[PDB]
Amino acid sequence: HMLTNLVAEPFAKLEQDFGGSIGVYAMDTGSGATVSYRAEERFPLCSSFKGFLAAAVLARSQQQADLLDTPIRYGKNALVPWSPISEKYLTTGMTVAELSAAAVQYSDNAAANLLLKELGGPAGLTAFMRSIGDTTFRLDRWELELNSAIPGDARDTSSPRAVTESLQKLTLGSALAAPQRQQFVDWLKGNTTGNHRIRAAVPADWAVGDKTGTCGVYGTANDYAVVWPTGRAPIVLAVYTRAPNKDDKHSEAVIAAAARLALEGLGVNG
Ligand SMILES: *C(=O)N1C[C@H](NOS(=O)(=O)O)CC[C@H]1C(N)=O
């Protein structure tokens with residue numbers, strides 16, 4: 001607690017202007033200092049579970065050396081809405097590694113469902129998260145049902161804090177073996193969907209990997225990232241939003257603004 005919120009930031013004004021709730025947890029991995037706002041509340045994961053999904057696939061690949069190269073063929077019935085990569089390879093198939101990259105970097109929904117099946121479904125991904133010490137994360141449903149974002153419904157949710165803690169373990173800690181850790185980082189660095197979220201708050205000369213989520217209802221959207229400022233230790237952070245009404249709109253700008261406040265709260269000159 002001594003190093004939590006050393007510098008107050010106007011998160012309450014930001015969420016009031018947004019018309020909803022914002023949850024933020026940011027960790028300076030050098031000093032241990034944190035910024036924390038609504039950090040232990042639950043927010044829907046939406047597409048953001050797909051980063052942890054890819055990490056779980058990489059963990060499995062440490063015991064199954066042929067897993068990532070395995071070619072997966074799928075039928076048209078697998079192509080649920082928002083499958084921009086897998087729809088281009090319907091007639092050819094794609095490897096497990098390619099599906100993982102597509103789930104992370106293009107948020108591909110068919111790819112995510114196919115990989116969930118490899119892991120034994122939502123309970124299998126939840127079990128992986130438990131195995132790294134995350135007692136908050138839960139996945140309960142598949143794409144697209146997991147995006148319903150119903151107020152008060154704990155299904156398919158985590159907390160900003162647990163998201164950040166698990167992201168740190170998987171990208172910087174020892175939850176994955178070193179080759180798999182670097183592959184996970186590389187997939188996150190190559191994300192294409194987050195340019196208007198945490199990345200918009202991070203200087204262009206710093207490295208950053210992220211995964212976004214956009215449930216499409218209840219103003220519910222999010223992003224988590226690992227950021228490597230030059231000359232100081234990496235920062236890990238998570239920004240989640242939700243709002244009371246089904247037709248409330250999400251805001252990318254609010255996520256970027258919350259990330260800026262988090263970095264300011266850590267004293268990171270950006
Ligand atoms: C994830 O939340 N989804 C996948 C896709 N875009 O993902 S992103 O916004 O997180 O990059 C479409 C929206 C959404 C969904 N409804 O599955």
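Numbers here mean position along the shown chain, with the first residue as 1.
Method of determination (from the header): X-ray crystallography, 1.2 Å.
Including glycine, each Cβ sits where the backbone N, Cα and C put it.
Feature annotations, reproduced from Swiss-Prot:
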type	residues	note
ACT_SITE	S47	active site, nucleophile
ACT_SITE	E145	active site, proton acceptor
BINDING	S47, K50, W82, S107, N109, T212, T214	beta-lactam binding site
MUTAGEN	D156 to N (Swiss-Prot position 178)	Reduces thermal stability of protein
- Query: Helix, strand or coil: which one is the residue listed as 'active site, proton acceptor' in, per DSSP?
  - Reply: helix
- Diameter of the beta-lactam binding set by C-alpha atoms, the set being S47, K50, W82, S107, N109, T212, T214, in angstrom: 14
- Query: Are any of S47, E145, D156 (the recorded positions) within 10 Å of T212 (beta-lactam binding site) when you go C-alpha to C-alpha, and if so which?
  - Reply: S47
- Message: Looking at the recorded positions listed here (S47, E145, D156), whose Cα lies nearest to that of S107 (beta-lactam binding site)?
- Response: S47
- Item | By Cα-Cα distance, the member of recorded positions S47, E145, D156 nearest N109 (beta-lactam binding site) | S47
- Task: Return the single residue from the recorded positions list (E145, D156) that has the minimum number of other CB atoms within 10 Å.
- Result: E145
- Once the DSSP letters are reduced so that anything not helix or strand counts as coil, what is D156 (mutagenesis position)? coil
- Measure the Cβ-based neighbour count of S47 (active site, nucleophile), defined as the other Cβ atoms within 10 Å of its Cβ. 28
- Message: Does any of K50, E145, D156, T212 have a Cβ within less than 6 Å of an atom of ligand 1? These are the recorded positions; tell me which, or none.
- Response: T212
